[PDB]
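S.K.: Here you go, one structure.
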Amino acid sequence: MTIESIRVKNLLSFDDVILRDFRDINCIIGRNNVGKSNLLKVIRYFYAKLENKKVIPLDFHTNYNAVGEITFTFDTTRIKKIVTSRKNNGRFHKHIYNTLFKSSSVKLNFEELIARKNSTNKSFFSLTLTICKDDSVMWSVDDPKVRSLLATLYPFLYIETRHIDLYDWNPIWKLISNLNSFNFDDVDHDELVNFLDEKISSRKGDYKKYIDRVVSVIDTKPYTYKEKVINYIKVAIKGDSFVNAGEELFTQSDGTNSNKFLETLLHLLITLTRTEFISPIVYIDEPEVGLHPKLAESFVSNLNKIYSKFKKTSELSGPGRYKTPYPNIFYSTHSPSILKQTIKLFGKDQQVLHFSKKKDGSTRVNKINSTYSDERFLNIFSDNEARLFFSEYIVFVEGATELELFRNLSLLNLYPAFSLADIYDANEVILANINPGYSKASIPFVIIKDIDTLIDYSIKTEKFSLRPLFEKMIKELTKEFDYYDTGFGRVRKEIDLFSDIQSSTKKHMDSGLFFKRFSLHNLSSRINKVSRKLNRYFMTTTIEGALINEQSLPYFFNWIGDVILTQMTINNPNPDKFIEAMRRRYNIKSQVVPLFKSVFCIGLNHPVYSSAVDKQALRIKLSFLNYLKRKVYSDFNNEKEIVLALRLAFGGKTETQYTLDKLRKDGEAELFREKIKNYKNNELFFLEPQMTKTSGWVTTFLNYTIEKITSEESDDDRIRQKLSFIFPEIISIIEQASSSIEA
Amino acid sequence: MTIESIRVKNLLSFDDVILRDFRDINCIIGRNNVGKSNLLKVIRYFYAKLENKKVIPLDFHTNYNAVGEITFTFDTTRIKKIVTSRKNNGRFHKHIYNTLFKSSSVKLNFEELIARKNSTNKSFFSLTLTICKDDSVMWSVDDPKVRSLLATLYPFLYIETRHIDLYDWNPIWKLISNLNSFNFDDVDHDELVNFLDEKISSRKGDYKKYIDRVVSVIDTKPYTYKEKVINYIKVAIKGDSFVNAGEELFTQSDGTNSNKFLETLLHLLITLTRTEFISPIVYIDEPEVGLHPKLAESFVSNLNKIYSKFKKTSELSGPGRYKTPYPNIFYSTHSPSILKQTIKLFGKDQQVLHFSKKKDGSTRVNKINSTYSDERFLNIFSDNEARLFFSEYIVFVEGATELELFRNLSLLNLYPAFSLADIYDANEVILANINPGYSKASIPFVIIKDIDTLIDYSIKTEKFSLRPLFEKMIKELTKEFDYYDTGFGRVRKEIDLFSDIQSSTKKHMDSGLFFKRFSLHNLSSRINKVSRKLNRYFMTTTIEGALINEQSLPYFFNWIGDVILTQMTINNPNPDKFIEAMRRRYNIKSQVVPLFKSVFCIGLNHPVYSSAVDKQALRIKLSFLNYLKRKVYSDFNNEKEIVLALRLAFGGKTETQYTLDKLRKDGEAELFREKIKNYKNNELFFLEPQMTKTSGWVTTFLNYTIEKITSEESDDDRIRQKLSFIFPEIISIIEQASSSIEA
Amino acid sequence: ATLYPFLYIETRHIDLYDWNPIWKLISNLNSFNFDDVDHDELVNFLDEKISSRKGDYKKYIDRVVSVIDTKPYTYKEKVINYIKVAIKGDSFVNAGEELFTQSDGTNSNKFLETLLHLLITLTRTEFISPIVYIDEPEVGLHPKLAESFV
Amino acid sequence: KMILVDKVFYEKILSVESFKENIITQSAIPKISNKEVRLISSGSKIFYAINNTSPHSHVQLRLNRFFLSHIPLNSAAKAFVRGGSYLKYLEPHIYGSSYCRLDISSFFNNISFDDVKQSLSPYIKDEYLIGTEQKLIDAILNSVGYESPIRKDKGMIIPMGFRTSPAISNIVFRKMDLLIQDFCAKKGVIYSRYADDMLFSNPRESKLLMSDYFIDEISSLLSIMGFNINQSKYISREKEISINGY
DNA sequence: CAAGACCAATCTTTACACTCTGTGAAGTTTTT
DNA sequence: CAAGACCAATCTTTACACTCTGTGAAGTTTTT
DNA sequence: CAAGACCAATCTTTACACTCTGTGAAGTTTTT
Ligand SMILES: Nc1ncnc2c1ncn2[C@@H]1O[C@H](COP(=O)(O)OP(=O)(O)OP(=O)(O)O)[C@@H](O)[C@H]1O
Ligand SMILES: Nc1ncnc2c1ncn2[C@@H]1O[C@H](COP(=O)(O)OP(=O)(O)OP(=O)(O)O)[C@@H](O)[C@H]1O
């Protein structure tokens, strides 16, 4: 490894933040203004003060602390192995020994030294920089040679891709100079000059005279090591100025230029760090800025290709594969493509860090689970799943109807806060391998399911039966296995009755369509109150039942009236004569149903008719409206039967958790099923194509309801309260999600 | 409107490009290096030369043309209405009349002038700038006052968000100065000085003396209009320097700073352009750079909120709503979030422009369909759907198994080109309302379906029947309705036999599991050859059948052998005594099946056993392997029956397009169904959980097959050819997609 | 343009603390042959000189070359690289002291002095005859320093 | 990257099998004999049609497919080019106020073959295809050109209806397209060409297109490589022109 | 009759020697 | 005989009203 | 009696080998 931990106390936006357990790739994600670049500034200042540069000290998070501390724990196990060995007697190795590992092995005795040598070596070097209130800086190690050597051994390479100079890639060479280490004593400036003069002269000695003249005229300073290696590279290679795919930089784009710059630099880093013991830490800001999603994916793919091409394992070995640890690569991204490709192509060698600024202003760093044990999920992992990492509140659902509802534009207009929550339908296995409960504190979430997934009532036996999900939930909820007393006695009682519910029996009425005295609403409320600790919300019925309740019957009926008035047309190219013929053949009163069947049919396009045709159509439509009102209020005894029939037609469930298909298969409620089929095939034929779940009736219903109620009432608080009254179920979930989002 | 068209000929990356039919929001999308910013450079140079600035001429696309032309067609209908009217007798109006609309209404006579006045007014002003090979510039209108006035009336406001100075928002004020027009004759520098002196003096006259001194000392130039309005704004308002949410800019982030800068500027633009006749054109590059996806969505949402708050329609009217045309806002983005929110919140007022650089190097601009008539699709529109706009090749599929296959990491490793193609499962209604055939040239695509969607063979009647999708496809394919002869005679013949296939009958064998002489492969090949023109590919069988063919039987069987050897363990905490007890109670030979049922069970975790236990388990496993080999080759007459049984167990179809559930419902093939159930319940019980479509068997199968064949063969061309041989169906589709991607 | 190069300085806008624009002008002055010096013999020479085990430096240069994408050197870049490798130091120092510690007049005087000295010294052997134009050779200079410069 | 053709390019993808016998026996590629060309009369015009069975037709077709389609052209040439159409020739002139139309007399017959050789030389490598007898460029022009039997005096001629003749005409006239386009641009005139019919339009209020000076200048340019202006079809009008009914 | 203006691409442009300095003793339409 | 191309300078170009939004009911030489 | 805080300067800090990768088997005044 390279760095064990980084700790910041009271500097910039950090109160007390510790980052550890670094992996080969560390993806940093988080909202805008959470401190992602503040880590960069802290590390940059720490390394600038490491080399004794003169810079302004960073600002304190709060002024009620007299200190601000930065702690770095360098991992010197591999360097200790490098230098302690008797073979490496070089001068650089001798310096590293005499600076770092001397005076540390001095204090240890023979027994402890031998124990360290023989056992699994683990040596760390902890360096703390403390900034006082008067801008003075104090180190925990008072030997500046140690700090300079630590800077040399673990160099910090740093890019903000936003401020890259696209048309001049010179800053690459400097970074290359930081990477590789070798000997320069043998190469003087005399042998090289003689070689060049012998190669460049029609008469021997001329080039040496020229260089002597230039040297005599100028006054310079001896080369530093990095300048030496840069000069030798630049002389050795064929060209200095950079060219993108055979074309000059200024003709190319900006995204292409930045992508190629980053790609070449990272490729050089990984390629050149193989043979040396220098372990850099590289920090990229926005590796995706100005890049097409395809280009960002390709950038990560090429990075992983180079990373895996030099990686040696128990199976992969041979020429060109090294065990040398890879440099610690941090990059802060706001692009789901970068994160998705990072996860999919790295697996266990990547780490996702979430930066969130809390309520007071401190930054919190958390680790989001990005390793999955399921290969199928890794292969099927796509942009939609990777988008979840950037969410603020994830509302997991089960079917597509909930997606249709919670994404409604008009509904989100009146609840802007819920616009920040991403809805994602999750299967049970997908929800299991995502592990949203691991984050919880990082990304709050809720899992929305129907109560059918818990209890399956049987009409024949008049018994509830517990699904295995209920047993598993109870098993996590019987916390009392190894605990102490707390105000959880109510929880134990609730679990006791939840286990007791199995043996109880409840009678049903109307051949199994209602409960005599059992209140499924009360059971749902108790279940939700108990299971709020598990972030799971269970609805009493299906989502169609939630939309269509006894209170929502009027507006829905109004929609029927509107769907009776506007969106059908006349099924003939000759409205006048056709309407006359159908009025003649079919009576207004006795045969209104076949007359409406023949005349009107659903059509998106509305041709304009004559005024008399409009009058006739309006009279027929009003007559049909009155007839349907009378028939509906006659064939059904109370409003509850009508609501249940509407739920069943659209695909909902009864009070006993039975669908229309389930009732047909089991054979119960023959009379109600026959009435529903009669209403579908005779009077409500035009609504038949809209009866299905995926037909999009939810969107039209919600849009019309919102528009109508906004027409009735003007104030937004009034409109929200009316929405809460009319849909007590959905508005509650939206309110809960928004309240959790606000905090 | 503001701009009718923009045409570029032979300049920068454009050969002959015309952009027209602008809407209120114009989202520009396209790959890196396609010319999206070249439009910006062309417009910027055109407007710089409009004001007679001295700049270098832009480079020619190809040097074989002696000219390079930029044409702008300004829409002056509203300005003509403004100025022609007798009420507006101001000096600015008089100048606009005497410069633009004079000498244009001069040539017209009374009849034509009255016709223009009374009818729907539509007046355009076409200005062409031609750059010759010797850097000279020639206009089509030789009056510089006209060009300066056109620049003033239709100002170009331009931002590259990448190079924004975050900590100084001064460039806002300049742009504000470009927006609003009013009178300044009454405000001199004498009344203002007297007012300020009267307000600022303990003794009257002091401030006037001070200003007189300052004026006398300095030497200046009279104010321009924009400086005047900027000064008056800056004096009038409470503060100049900008602050983000009560905090100073340098303490805030970079993404937050850029987001707030863009938000305030666009808000000012739309708010201030309401009352004036000046119609700006604003061009934003990368409105998303450095922004969290949530922040980009919120940016577009606020933009739409401001846009709709001032928009007046037949229903929305009253105080604060204007009919004034909105400025033309272009922004080039690479973020799916920006495009998604733009589409969802604008609808018919947005336009998506696709920039693609072809093969020679010219830029192509196309319009991608971004308006949907389905409200349900608009509400359900999400990141996954909006990602399709950035695709290079869309492979629409039907079920999740194809998604599992085509996203396989190992499979994509050997076909890197297909990594650039995004796979998206599309329902029939989703595929209908996406309208992928409208783009085609912009974003090439293919729709992958099973032949079952075309023809439904009946075993009882021995007849093919044509699904309505076949009739609809034939209806688009009978092009000959109003055409002329071409080499389409073969197509007409193929459609004739496709209609004839209905009346034909084909016998079946083995109770309806094979075809006597009919070759479904031949029919599939003919259908695909005919329908390639419609970008639809039909597979002979389901995807499970495509994976499991007669040729893939060996490797699959090897997988079974491997799934027999590795991934089960012993179902007991005491392997030694348990294995001894089961060896004692159940014989090795006679009762191998119950012995393996009791001993081995599938388990992800593999505890380490004693060497003798490993030996016993290996012997038992080898015996079971031999027994299964013998039983499988005995109970099935030929290899084809085994392949069909494997397809049916996993959920495929037979040759007659019948699933296991379909066969069970219809009752045919009782013997084969009984054999399959016996093999599932007795010998292949361990594979039973992996029998389902969503169990992920495809991923494991493909991974193991790829790893094994790569172990056998080293060369990548060899490995690809082996893949093509072993899966002739999937490799063909990948090859076709890659070939279409390359061109 | 190549035969009679124009060298041009406005002493007012001189970057005092970075004397890099000297090297470019030096590249304009002198003319000689570069066909014999390839990038293979030099690499072998450096690798033989810089290696505890033969061949390592050549492998390193091959890796760097394979990763990057560049454009062939122009002549002036070639001569600049050969000078900068040959001489003992690149960064400039005034009388043993770093530039940023020294003055502004001293820095400008030394810059102009070294550049003109290099011009006259190096133009002796070649047929390339430059035209050099200095603006304000005296700005920021004490009268004694201007006299000494001339 | 411009298109370059070498010996392998001719022998593998161009010839394929048409002249395999000549390349294996090192025998010179022959002239297009009169036996392979039939002479049609349409109006006063004479058309030359090659027989399909001859290998020359096939090599002309593959030359058109793979070689002449890659040489860059001039955007003022709207005819015989991929994506060029008459409406494109007539469109840039909607911006003009005065119109003029000129014609080149016998455009295809007046194309000098030496000009064709000079125009195609940079795009074909200078090699010896057949020993030291016939060069590659000579063989390709032998495939492309023809000798008129009616008029043997003018020698090799690019005839009407030789498959590759239109593309070769555009390539050889690119030089004059550039010259005339530059002249018109300096005069502020929009210029376009379809085959040999040239159309100019002035968007300014001026009489330049109706003057004899413009005709004289265009003729003086056209005399560089020997073309002439058909004086019968010369037309100049204001505010409205009709070209073949459009 | 005859004439100025006759594409744009296409290839190591950096020193030599005697002289340490001097350069030398079976569709429409268009072109047709 | 008659014709395209007929200097460069020279002057408040920023809103109005009814309509709080829409635009309207006694030297030489040269030209000579 | 005895004790934390004991100047600032002063010297090649960039790789080795077996292992092409791993690190190892005769003035005044002041101090006085
Ligand atoms: N000197 C300072 N003192 C205190 N707090 C500061 C200081 N500088 C910055 N901050 C805080 O740190 C944050 C600065 O945003 P920062 O750049 O650290 O986050 P980020 O996630 O990188 O932003 P972005 O997502 O735009 O890149 C803000 O919360 C700001 O209040
Ligand atoms: N002077 C020029 N002459 C010819 N082609 C040019 C010139 N400048 C740029 N180009 C071409 O135009 C393109 C430049 O990319 P451009 O910035 O126009 O595209 P872009 O889509 O904006 O890029 P990005 O997606 O990175 O923003 C390249 O194809 C380049 O070859």
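This entry, so its header tells us, was determined using electron microscopy, 3.3 Å.
Cβ from N, Cα, C; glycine included.
Copied straight from Swiss-Prot:
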type: BINDING; residues: B:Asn33, B:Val34, B:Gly35, B:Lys36, B:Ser37; note: ATP binding site
type: MUTAGEN; residues: B:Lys36 to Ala; note: No longer protects against SECphi6 infection
type: BINDING; residues: B:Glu398, B:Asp450, B:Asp452; note: divalent metal cation 1 binding site
type: BINDING; residues: B:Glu402, B:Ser623, B:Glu641; note: divalent metal cation 2 binding site
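Could you place these features in context, so I can see how deep they sit and what lies close by?
M.R.: The Cβ of B:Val34 (ATP binding site) has 21 other Cβ atoms within 10 Å, all protein chains considered.
The secondary structure of B:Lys36 (mutagenesis position), as reduced to three states from DSSP, is helical.
For B:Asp450 (divalent metal cation 1 binding site), the number of other Cβ atoms no farther than 10 Å from its own Cβ, over all displayed protein chains, is 20. Secondary structure at B:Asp450 (divalent metal cation 1 binding site), as computed by DSSP, is strand.
Cβ environment of B:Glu641 (divalent metal cation 2 binding site): B:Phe672 lie under 8 Å away, each six or more residues apart in the same chain. Under DSSP, B:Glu641 (divalent metal cation 2 binding site) is assigned to a helix (H, G or I) in the three-state scheme.
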S.K.: Taking chain A as the partner, extract the binding-site residues from B:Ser37, B:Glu398, B:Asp450, B:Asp452, B:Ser623, B:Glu641 whose Cβ is under 8 Å from a partner Cβ; order them by sequence and answer 'none' if none remain.
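M.R.: Going by the Cβ criterion (under 8 Å to chain A), the qualifying binding-site residues are B:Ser37.
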S.K.: Since the record lists B:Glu398, B:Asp452, B:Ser623 as binding-site residues, which of them has the fewest other Cβ atoms within 10 Å of its Cβ?
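M.R.: Among the binding-site residues B:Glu398, B:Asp452, B:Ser623, the lowest count of other Cβ atoms within 10 Å belongs to B:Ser623.
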S.K.: Can you tell which of the recorded positions B:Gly35, B:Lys36, B:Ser37, B:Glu402, B:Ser623 lies nearest to B:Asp452 (divalent metal cation 1 binding site) in space, using Cα positions?
M.R.: B:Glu402
S.K.: Can you tell me the CA-to-CA distance separating B:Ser623 (divalent metal cation 2 binding site) and B:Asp450 (divalent metal cation 1 binding site), as a whole number of Å?
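M.R.: That separation, Cα to Cα, works out to 40 Å.
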S.K.: Whole-number Å only: compute the distance from the Cα of B:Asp450 (divalent metal cation 1 binding site) to the Cα of B:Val34 (ATP binding site).
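M.R.: Distance (Cα to Cα, whole Å): 37 Å.
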S.K.: For the binding-site residues listed here (B:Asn33, B:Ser37), tell me which residue's CB has the most neighbouring CB atoms inside 10 Å.
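M.R.: For the binding-site residues B:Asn33, B:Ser37, the Cβ with the most other Cβ atoms within 10 Å is B:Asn33.
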S.K.: Excluding near sequence neighbours, so keeping only residues 6 or more apart in the same chain, what lies with its CB under 8 A of B:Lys36 (mutagenesis position)?
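M.R.: B:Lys36 (mutagenesis position) has long-range Cβ partners B:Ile28, B:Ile29, B:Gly30, B:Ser332, B:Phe355.
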S.K.: What residues, ordered by sequence, lie under 8 A Cβ-to-Cβ from B:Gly35 (ATP binding site) and sit at least six positions away in the same chain?
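M.R.: B:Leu12, B:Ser13, B:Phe14, B:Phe355, B:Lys357, B:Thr363 - these are the non-local Cβ neighbours of B:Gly35 (ATP binding site), listed in sequence order.
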S.K.: May I ask which of the binding-site residues B:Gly35, B:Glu398, B:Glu402, B:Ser623 have a CB within less than 6 Å of any atom of ligand 2, listed in sequence order?
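M.R.: Result: B:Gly35.
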S.K.: How long is the line from the C-alpha of B:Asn33 (ATP binding site) to the C-alpha of B:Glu402 (divalent metal cation 2 binding site), rounded to the nearest angstrom?
M.R.: 32
S.K.: Can you grab the distance from B:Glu402 (divalent metal cation 2 binding site) over to B:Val34 (ATP binding site)? Cα atoms, rounded to a whole Å.
M.R.: 32
S.K.: Taking just the CA atoms, what is the gap between B:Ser37 (ATP binding site) and B:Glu398 (divalent metal cation 1 binding site) in Å?
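M.R.: Checking the Cα atoms of B:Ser37 (ATP binding site) and B:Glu398 (divalent metal cation 1 binding site) gives a distance of 38 Å.
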S.K.: Taking the recorded divalent metal cation 1 site as B:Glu398, B:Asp450, B:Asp452, identify the other residues of that chain whose CB atom sits within 8 Å of the mean position of the site's CB atoms, giving them in sequence order.
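M.R.: So the extra residues in range turn out to be B:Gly399, B:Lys449, B:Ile451, B:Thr453, B:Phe538, B:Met539, B:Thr542.
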S.K.: Rounded to an integer, what is the Cα-Cα distance in Å between B:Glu398 (divalent metal cation 1 binding site) and B:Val34 (ATP binding site)?
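M.R.: Computed Cα spacing between B:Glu398 (divalent metal cation 1 binding site) and B:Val34 (ATP binding site) is 32 Å.
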